[PDB]
Each structure stands twice: as structure tokens, then as C-alpha cells.
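**Q** Right, I'll just put the structure down here and ask away after.
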Amino acid sequence: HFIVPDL
Amino acid sequence: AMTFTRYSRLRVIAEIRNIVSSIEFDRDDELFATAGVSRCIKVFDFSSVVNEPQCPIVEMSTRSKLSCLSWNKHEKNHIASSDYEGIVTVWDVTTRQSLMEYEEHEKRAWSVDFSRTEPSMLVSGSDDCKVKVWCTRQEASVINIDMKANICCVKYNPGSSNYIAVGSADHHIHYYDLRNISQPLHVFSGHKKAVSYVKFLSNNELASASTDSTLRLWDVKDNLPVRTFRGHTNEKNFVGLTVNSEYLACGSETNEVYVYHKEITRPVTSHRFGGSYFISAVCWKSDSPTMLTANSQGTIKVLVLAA
């Protein structure tokens, strides 16, 4: 997936 | 632009036809290594790739998906990896063995970097909100920094092992002097989303990438914002950032590689790899116009800036 964390 | 750049395109000089999260050259720009979701670190000979029509010279299977690689700057044959279990491993590519398995992180580690100037030192960052500094001669971490948010990227300053840049999901770059970790030297605000990469052009010039679809350039001597670079699409994924003395390159969610000259805010050039795919890793061959690139399909291309 390699989705950047955010929040 | 004319004064600074003489390039208009990227030429494909080789292609090796499953996300590749990391592509990196060794100490001498002789071998390069790839890693990602396939749980395998593959090592290739650069000259063979360029000259011939392709097989790795070494492959090492891993227990977890890999997020990042960093070759040792002194020991030619040693390479570090970070993985989705949080493990930071130092490997010897000649023996195929893991030399060190550092297991203190409690969650996925996104990034690892070997110091250029104190080459036994390596730094990692993790979703566990910790930065850990390791020495290859010691099993336990040397330094631990507890931060407030997920760490997406860590990088040593190229001139001194006392400084690290830390890109955080809090949208900021935390720049630390490891001799006093009670407070960062400076925290650089400007990105509007998580900071996914940090890379140094020189001792005093730091670049970053963020899922706000920008790269940014910063002065770590005087703690100043310098420039924001725009053109590529990066709202979601780790798409890669690589810099040298003059240029920044990054991926895009449009399956295109972008190149910026550090003095110009919009791209010098771009290359469509060939939405459904994203560029996932990039690496300059030192200060030369040659670059390695890989995308989310696992294709690797060697590109060269050209007039």
C-alpha cells in the first residue's frame, strides 16, 4: 500500500 | 533557468521489467539494491544493467515487507533495511547473513540511514513515534527520542553524525543535535501534510517531500525556509525523493518522475514511466545526471538527464 500516515 | 540548467528531458538507458520501496547505490555507485513488498533485497551490478539486455547478483529473503534501505558508507558490502515489523537489520551482501537485528521498535519502521561520517552509526524511525540511533558494535540502541507522532523518514547530515533530520506525520521536520536530544535544534514548519522524506543536498541544505504535493528546501545553518517546488502529484503514497548538489527528483501518483533544479520552483523535466501506478523509489548516482527509479509495478529504470 505504502500510504503515508497522517492525522 | 537557462543559467542553471542545460537539460530538458530524461532518457531511458535501461529497464528491468509489487511496490519497490527503496532503490539505493552502494558506497562506490557500483552495485544497487532494491526492496519492497516482495520481502526480498535484490542486489544488481549497475554496469551490467546498463550494458546488457538482467538478474540480481544477490537476493536475501526477509521476514517482513521492507520500507527502506541504506548502504554503509565505509563497509562496501553492508546494507541496512527497515521493515514492517519494526526490525532494523544490517546485512552482509557477500555472506547473505544478517549481522545485526535490532528489534526495539514496536511498530513498522519506515526509514533507516547509515551515517556517512561515523559509518558504524545508523538511525531509524517508526510508527511507534520513536527515533532510535544504533551502533553496529552494540546490540541495544545508543539514543532513543520519544516523539509525539509517527516518524516517516530519518536522515543524517552528510557532514556530521551529530545532526539528524526527522520527518513526521505531524507535518514538521524536527532537526536534532544528538548531543542534546531534550529539544530539537529547530522544527521546520511549512508542509501541510505528513513529511514523507528528508534528504540533504549539502551540509547546510535540506530537502523534504510531503503528501501536500510539494518538495521544500530549507537552510539548516540559519533555520530558514528557502523554496517550495510544485508540479507533481503526491497526496497519498511514499513516492520517493532523491537529491544531489543541484537537483531534486521525486515520484508522482501519475506514474511520472519529476526533476527540479534547486533554484527553480517548477520542474526542469518529467518522464512518464509507462493513477493505476505510482513511482515508488528514486536515487541519483551521486552528483551525476544518472538516476535509478522504480514504480509500484516493480519496474526499474535507469534514467539520465539530457539536453
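All residue numbers here begin at 1 and follow the chain in the order shown.
So how was this one determined? The header says X-ray crystallography, 1.3 Å.
Including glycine, each Cβ sits where the backbone N, Cα and C put it.
Below are the features I grabbed from Swiss-Prot:
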{"type": "MUTAGEN", "residues": "B:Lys65 to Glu (Swiss-Prot position 422)", "note": "5-fold increase in interaction with HY5, weak interaction with BBX24/STO and BBX25/STH, and at low light intensity shorter hypocotyl"}
{"type": "MUTAGEN", "residues": "B:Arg108 to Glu (Swiss-Prot position 465)", "note": "No interaction with BBX24/STO and BBX25/STH, and at low light intensity shorter hypocotyl"}
{"type": "MUTAGEN", "residues": "B:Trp110 to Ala (Swiss-Prot position 467)", "note": "No interaction with HY5, BBX24/STO and BBX25/STH and at low light intensity shorter hypocotyl"}
{"type": "MUTAGEN", "residues": "B:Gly167 to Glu (Swiss-Prot position 524)", "note": "In COP1-9; no interaction with HY5, SPA1, BBX25/STH or BBX24/STO and lethal"}
{"type": "MUTAGEN", "residues": "B:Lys193 to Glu (Swiss-Prot position 550)", "note": "No interaction with HY5, BBX24/STO and BBX25/STH and at low light intensity shorter hypocotyl"}
{"type": "MUTAGEN", "residues": "B:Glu235 to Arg (Swiss-Prot position 592)", "note": "Better interaction with HY5, BBX24/STO and BBX25/STH and slightly longer hypocotyls"}
**Q** Taking the Cα atoms as reference points, how far is B:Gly167 (mutagenesis position) from B:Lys65 (mutagenesis position) in Å?
**A** 21
**Q** Name the mutagenesis positions, out of B:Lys65, B:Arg108, B:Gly167, B:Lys193, B:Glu235, that lie close to chain A, meaning a Cβ-Cβ distance under 8 Å, keeping sequence order and answering 'none' if none do.
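**A** The mutagenesis positions close to chain A are B:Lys193.
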**Q** For B:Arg108 (mutagenesis position), which of the mutagenesis positions B:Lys65, B:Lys193, B:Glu235 has the nearest Cα in space?
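**A** Spatially nearest to B:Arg108 (mutagenesis position) by Cα position is B:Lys65.
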**Q** Can you give me the CA-CA distance across the unmodelled stretch from B:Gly274 to B:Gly275? There are 11 residues absent, and I want it in whole angstrom.
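**A** Between B:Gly274 and B:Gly275, the Cα atoms are separated by 11 Å.
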**Q** Only counting partners 6 or more residues apart, tell me which same-chain residues put their Cβ under 8 Å from the Cβ of B:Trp110 (mutagenesis position).
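**A** Listed in sequence order, they are B:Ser67, B:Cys68, B:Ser82, B:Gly125, B:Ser126, B:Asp127, B:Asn150, B:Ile151, B:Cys152, B:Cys153, B:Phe238.
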**Q** Measuring CB to CB from B:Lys65 (mutagenesis position), give everything in the same chain under 8 Å that is also at least six residues away in sequence.
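**A** Residues satisfying the criterion: B:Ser21, B:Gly36, B:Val37, B:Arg39, B:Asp83, B:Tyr84.
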**Q** What's the number of neighbouring CB atoms sitting within 10 A of the CB on B:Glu235 (mutagenesis position)?
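**A** B:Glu235 (mutagenesis position): 13 neighbouring Cβ atoms within 10 Å.
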**Q** Need the DSSP three-state call for B:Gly167 (mutagenesis position) to compare against my parser.
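**A** Note: B:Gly167 (mutagenesis position) is in a strand by DSSP.
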**Q** Since 8 residues are absent from the deposited coordinates between B:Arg17 and B:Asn18, report the CA-CA separation in Å as an integer.
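**A** Computed span over the unmodelled residues is 11 Å.
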